Amino acid sequence: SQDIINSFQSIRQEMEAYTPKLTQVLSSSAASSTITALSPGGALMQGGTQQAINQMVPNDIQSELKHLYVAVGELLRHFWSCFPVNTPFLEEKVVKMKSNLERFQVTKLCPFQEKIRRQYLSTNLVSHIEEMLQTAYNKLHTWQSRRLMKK
Amino acid sequence: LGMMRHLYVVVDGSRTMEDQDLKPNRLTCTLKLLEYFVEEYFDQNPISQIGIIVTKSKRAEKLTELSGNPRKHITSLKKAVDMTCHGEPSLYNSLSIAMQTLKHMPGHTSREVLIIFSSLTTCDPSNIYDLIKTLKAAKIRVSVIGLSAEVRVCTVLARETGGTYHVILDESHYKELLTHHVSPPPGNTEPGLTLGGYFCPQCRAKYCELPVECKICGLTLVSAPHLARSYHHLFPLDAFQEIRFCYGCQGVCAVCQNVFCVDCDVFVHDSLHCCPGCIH
Amino acid sequence: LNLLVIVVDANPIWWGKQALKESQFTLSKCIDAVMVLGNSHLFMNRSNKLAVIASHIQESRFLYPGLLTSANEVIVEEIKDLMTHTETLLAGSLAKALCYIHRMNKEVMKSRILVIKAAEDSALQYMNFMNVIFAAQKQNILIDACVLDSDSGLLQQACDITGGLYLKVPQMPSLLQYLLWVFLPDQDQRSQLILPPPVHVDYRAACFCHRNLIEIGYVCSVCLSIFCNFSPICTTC
Ligand SMILES: [Zn+2]
Ligand SMILES: [Zn+2]
Ligand SMILES: [Zn+2]
Ligand SMILES: [Zn+2]
Ligand SMILES: [Zn+2]
């Protein structure tokens, strides 16, 4: 509690010399660079491109992207359901063991699929799906660390 | 105040849903006021659900599963405007579909079924009077809004399970009867809030701008500003006593001794809901 | 028509920190940026009004209501009197802002509130800060906000519920150029211009015991009080 009593002291003496208005409010250099900031070519990267490029015309890749939705989505609904029920039974433990290898098998069957599709142009974003399997990856790590803490 | 509600809405699809004395189709006037009913339901009830079942030709089919999506119900009612509506409905089959998946809700809720019924005849392959002994056991509160007459089994169904039964005068009476069902009658769930535009916090499942539950991990995703509007009833603010210069508008509370005016005393208690001197 | 209430963050602990940081941007080089935007709002129309509120610690003084030479000499002398509990309070200043708009709306007008927040957010007033947003949303009062260094999570929800703008400035001494660009036009002229869109919303809640920012928690089913990772029983009633 040493810097509060002096910063409150330093702001009291500052408020005697006051109100310059003509040149002390803005400069010609900084205000001109701000025009480049709010221009459509400045810090407006969402303004320059509104629609995602999707590595081709979005007809054939979005078919595979919809197939990549069902391939990861309907497998993760079996993963999170058994992870939800803690149970502490052997049947849920063996199911967690059975889902462990398949989730690992879901990685290489999607990484190679992202190595085949995104090698023609490598233009689209494919890592947006990858954190959903990465969330399936580290949830097995923290449960094994919790089961080691439980036992 | 009110509690959670899992309200099914049963819609008739009989031959008599092509009748006049409404908007020129009797079904499309029901579906018009129901889309208003779903919107008004989710605003006075933050974390509730709605299912919609239809009945047609001695059978019931679940049009929408029991989920708290305030958009997926309206885009399905707009799809079923051109339903063929052949045959007579059933009331044993509809209250069996709305019981096989309403029995498994937790006990701290208020499970309900609202039957909008236009036909007079419920041709059903079993006895109704053992469902009403079963619905009374499962604490389900069945209320019926009837059309054009008063069936005897719809009064036994309403008054034994615990609901109401009313008959339509006109379309203005039909909108007034549905607005009595949006108010709730007087356990800890696990939701996950939705920071980052609208993402999922449990499994990073990005989807659209909805308060719907997660389709993958099964967690309800609500918006925390929606729950914030239903505060200020609990620990509410008290009134003031009155006997120039003000504190709110700058031109009398008994908690912090702050003088108000007449234009501020009407604004703090009604719309602001918090004393501006008490926050300091 | 077009009443504009400015709520400046006059936190004397944060502003004294930058006064000794030698970042070349003090309070006196910021209130005059409010004074120019205060003066520039009184030029775009004949019948335009102004009100400036300063957020001190444990106090919140009105500045301007106690031609522009009598409208700037009041705000100068009031900062000279107010600046002479280590977190600022903001919801007490927006509560006086909605009280002043409601009185001036009785003597007739579309109004808006511009918050220039400087310090970090205080989560201990979230139950009161969310009440004054829905009280402003029911009267179509925009709550615009510009922030200096850190993204206030409470203030981003104020601009999306009401319908205002949220803009993080990257540079301190170019504050006036942002203020004259995105906050000088009113609600009707806002539809005809290009403004930076909102980039992120910080939607969380607070526990009823710890008031920590939670992303996954437990709500009650009848009290709607969101709780932390305990869930034994409903604590309130
Ligand atoms: Zn999820
Ligand atoms: Zn007053
Ligand atoms: Zn008070
Ligand atoms: Zn409760
Ligand atoms: Zn907590």
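We're sticking with Swiss-Prot numbering for chain B, so the shown stretch reads 55-240, 278-334, 343-350, 359-387, in order.
Placement of Cβ uses the backbone N, Cα and C atoms for every residue, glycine included.
What Swiss-Prot records for B:60-236 is domain 'VWFA', and it gives sequence analysis as the kind of evidence. The mutagenesis experiment B:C291 to A is recorded by Swiss-Prot, whose note states: Reconstituted TFIIH complex lacks p62 and has no transcriptional activity. Quoted from Swiss-Prot for the published mutagenesis B:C308 to A: Reconstituted TFIIH complex lacks p62 and has no transcriptional activity. In Swiss-Prot, a published mutagenesis experiment is listed as B:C345 to A, annotated No effect on the transcriptional activity of the reconstituted TFIIH complex. Listed in Swiss-Prot as a mutagenesis experiment, B:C360 to A is described as follows: No effect on the transcriptional activity of the reconstituted TFIIH complex. One entry in Swiss-Prot concerns the mutagenesis experiment B:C363 to A. Its note says: No effect on the transcriptional activity of the reconstituted TFIIH complex.
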List those of the mutagenesis positions B:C345, B:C360, B:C363 whose Cβ lies under 6 Å from any atom of ligand 1, in sequence order, or write none if there are none.
none
B:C363 (mutagenesis position): tally of other CB atoms within 10 A of its CB
12
Only counting partners 6 or more residues apart, tell me which same-chain residues put their Cβ under 8 Å from the Cβ of B:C308 (mutagenesis position).
B:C291, B:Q293, B:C294, B:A296
Local Cβ density at B:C360 (mutagenesis position) - other Cβ atoms counted within 10 Å
21
What are the sequence-distant neighbours of B:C345 (mutagenesis position), meaning same chain, six or more residues apart, C-beta distance under 8 angstroms?
B:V366, B:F367, B:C368, B:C371
Of B:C291, B:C308, B:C345, the mutagenesis positions whose C-beta sits under 6 angstroms from any atom of ligand 3 are none
Are any of the mutagenesis positions B:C291, B:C345, B:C360, B:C363 near chain A, where near means a Cβ under 8 Å from a Cβ there, and if so which?
none
Out of the mutagenesis positions I have (B:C291, B:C345, B:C360, B:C363), which ones have their Cβ sitting under 6 Å from ligand 2?
B:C345
Other CB atoms within 10 A, centred on B:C291 (mutagenesis position)
22
Would you identify the secondary structure of B:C363 (mutagenesis position) according to DSSP, in three states?
coil
Helix, strand or coil at B:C291 (mutagenesis position) [DSSP, three-state]:
coil
Where B:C308 (mutagenesis position) sits in the secondary structure, as DSSP reduces it to three classes:
coil
